[PDB]
Amino acid sequence: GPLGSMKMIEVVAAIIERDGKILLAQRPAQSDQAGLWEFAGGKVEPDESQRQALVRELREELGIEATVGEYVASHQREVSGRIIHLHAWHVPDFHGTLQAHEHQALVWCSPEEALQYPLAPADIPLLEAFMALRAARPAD
């Protein structure tokens with residue numbers, strides 16, 4: 001029925017895996033509290049590429065020039081009628097040093113460890129399949 005009657009909000013999430021651990025950045029929304037970490041990334045403008053968005057967003061937020069390669073998983077959710085389309089992609093390489101611009105703390109923790117923390121509701125299904133990818137291995 002309604003296709004174009006809905007608009008998608010595209011968001012790319014970068015899974016920065018170094019040493020076997022993933023990069024988590026502390027940032028909530030309107031919460032006066034902290035402790036909840038998120039997977040760094042950003043919203044995708046239609047005129048920019050999904051990989052390009054991650055690369056530039058991480059360059060702006062994390063001060064790193066990331067190299068996008070292997071896709072992990074995608075998750076869909078809604079924001080008052082609008083469908084947000086999140087892509088968790090694994091960046092196997094990054095140029096620079098990770099810094100937190102719009103984020104408070106930056107931590108490296110293993111996939112299994114990460115899902116035991118207060119991750120955003122969208123980041124959970126994404127990490128679930130990331131650790132799934134390492135444990136089941138789609139290459140078999």
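Along the chain as shown, residues are numbered 1 onward.
When the header is checked for method, it gives solution NMR.
Cβ coordinates come from backbone N, Cα and C, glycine included.
Over in Swiss-Prot, the protein carries these features:
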- 7-132: domain 'Nudix hydrolase' (DOMAIN)
- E38 to A or Q (Swiss-Prot position 33): Increases enzyme activity with 2-hydroxy-ATP. Decreases enzyme activity with dCTP, 5-methyl-dCTP and 8-hydroxy-ATP (MUTAGEN)
- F39, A40, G41, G42, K43, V44, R77, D123: substrate binding site (BINDING)
- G41 to A (Swiss-Prot position 36): Abolishes enzyme activity (MUTAGEN)
- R56 to A (Swiss-Prot position 51): Abolishes enzyme activity with dCTP. Nearly abolishes enzyme activity with 5-methyl-dCTP (MUTAGEN)
- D123 to A or N (Swiss-Prot position 118): Abolishes enzyme activity with 2-hydroxy-ATP. No effect on activity with dCTP, 5-methyl-dCTP and 8-hydroxy-ATP (MUTAGEN)
Practice problem: Among the recorded positions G41, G42, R77, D123, report those whose Cα falls within 10 Å of that of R56 (mutagenesis position); none is a fine answer. | Solution: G41, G42
Quiz prompt | Neighbour tally for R56 (mutagenesis position), based on other Cβ positions within 10 Å of its Cβ | solution = 16
Exercise. For the binding-site residues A40, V44, work out the Cβ neighbour count at 10 Å and name the residue with the minimum.
Key: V44
Self-check item: Spatial neighbour of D123 (mutagenesis position) that is closest, considering only the binding-site residues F39, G42, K43, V44, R77 and their CA atoms
Solution: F39
Quiz item: Which is it, of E38, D123: the one of these mutagenesis positions whose Cβ has the most other Cβ atoms within 10 Å?
Solution: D123
